Amino acid sequence: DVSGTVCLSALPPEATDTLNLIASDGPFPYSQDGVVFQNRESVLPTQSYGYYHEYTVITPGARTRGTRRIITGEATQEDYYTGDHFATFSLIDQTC
């Protein structure tokens, strides 16, 4: 399940950078950005394979990709943030 909706302005500023890169089709900082997200644990709504894609949200200071990601869905404005490496998700509201 999705935990609720969160305004983009309440998320780390790096999430706004990742959404702007998705809008321009990159270029992205990591080679893993844009891969399909399988939703293997069924935390998000069930959809066909390829409906969801994963993008990194950079964690300042980290050596690795860290635990923050945006998952896009194919629907308009459907983007989910996770800050705990896919354990929980919130829908992003880009209007606020």
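Every residue number used here counts from 1 along the chain in the order it is shown.
This deposition comes from X-ray crystallography, 1.7 Å.
Just so it is clear, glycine is given a Cβ too, placed from its N, Cα and C backbone atoms.
If you look up Swiss-Prot, you'll see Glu54 marked as active site, proton acceptor. Long-range C-beta contacts of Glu54 (active site, proton acceptor), restricted to its own chain and to partners at least six residues apart, with a cutoff below 8 Å, comprise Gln32, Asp33, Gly34, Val35, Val36, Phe37, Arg69, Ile70, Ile71.
Listed in sequence order, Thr67, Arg69 are the same-chain residues at least 6 apart in sequence whose CB falls under 8 Å from the CB of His85 (active site, proton donor). If you look up Swiss-Prot, you'll see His85 marked as active site, proton donor.
DSSP assigns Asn39 (mutagenesis position) to coil in the three-state reduction, outside any helix or strand. For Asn39 (mutagenesis position), the Cβ neighbour count at a 10 Å cut-off comes to 17, with all displayed protein chains included. The annotation that Swiss-Prot gives for the mutagenesis experiment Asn39 to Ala, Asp or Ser reads: Decreases protein stability.
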